[PDB]
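Report on the structure given below.
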Amino acid sequence: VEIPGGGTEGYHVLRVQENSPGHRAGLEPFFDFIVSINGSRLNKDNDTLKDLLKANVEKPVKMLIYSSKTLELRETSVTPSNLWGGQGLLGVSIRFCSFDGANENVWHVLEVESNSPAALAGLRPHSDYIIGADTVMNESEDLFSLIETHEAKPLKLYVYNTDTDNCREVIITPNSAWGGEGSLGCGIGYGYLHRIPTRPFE
């Protein structure tokens, strides 16, 4: 998709508080990137977004969003507010980041062996995709490297599920003694044959 205003940077949505203006606007943690507000392109790490949200309290604002789930842009309206009850005008935590390649660094959960660390953590075969951790991953710093450094230690993973179309935190304790090979006990897919399905809604 062509990005209006060029570039691949924008504000990555990390947390969306329940019942906030952001939640009502449909912002999705992890997959959404705010690209523009009212057509102003947010391609600089500056105060423009903070200041425009304050200027627009109690008024609708049009966001342009890129999703690393659908790989599409969309426009949605949000009303920043001081009246809603929680912290923030939107209720959303963001980080200025690039969305280039963001849909590539996901690990698809395949079969899950009974009584394995994966099964005990609640990983669900075929519908779960591990999309992050509290540390950066990619192909070198990947899932298996991280599981190595966490042998016998709880490890938090952020997991998208296609049946629920949402993300959750899963805590797994890698255990090389579990009985099978490695420390995880499920298959894992990575690459273009194992990406998140791009059309959660028909």
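Going by Swiss-Prot, the residues shown for chain A are 7-208, listed in order.
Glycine is treated like the rest: Cβ placed from N, Cα and C.
What Swiss-Prot records for 15-105 is domain 'PDZ GRASP-type 1', and it gives sequence analysis as the kind of evidence.
The domain 'PDZ GRASP-type 2' annotation in Swiss-Prot covers 111-199, and the record cites sequence analysis as its basis.
Swiss-Prot gives this note for the published mutagenesis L59 to A: Abolishes organelle clustering; when associated with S-100. Secondary structure from DSSP puts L59 (mutagenesis position) in a helix.
Long-range Cβ contacts of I100 (mutagenesis position) within its own chain (separation 6+, distance under 8 Å): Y17, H18, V19, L20, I40, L55. Quoted from Swiss-Prot, the note on mutagenesis experiment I100 to S is: Abolishes organelle clustering; when associated with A-59.
Of all Cβ atoms in the protein chains displayed, 14 besides its own lie within 10 Å of the Cβ of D148 (mutagenesis position). The mutagenesis experiment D148 to N is recorded by Swiss-Prot, whose note states: Enhances homodimerization. Loss of ER stress-induced relocalization from Golgi to ER.
Here Swiss-Prot notes a mutagenesis experiment, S189 to D, with the remark: Phosphomimetic mutation that decreases the ability to promote organelle clustering. Around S189 (mutagenesis position), the same-chain residues six or more apart in sequence whose CB sits under 8 Å from its CB are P123, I153, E154, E157, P180, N181, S182, listed in sequence order. Secondary structure at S189 (mutagenesis position), as computed by DSSP, is coil.
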Exercise. Given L59 (mutagenesis position) and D148 (mutagenesis position), what distance in Å do their CA atoms have, once rounded to a whole number?
Worked result: 37
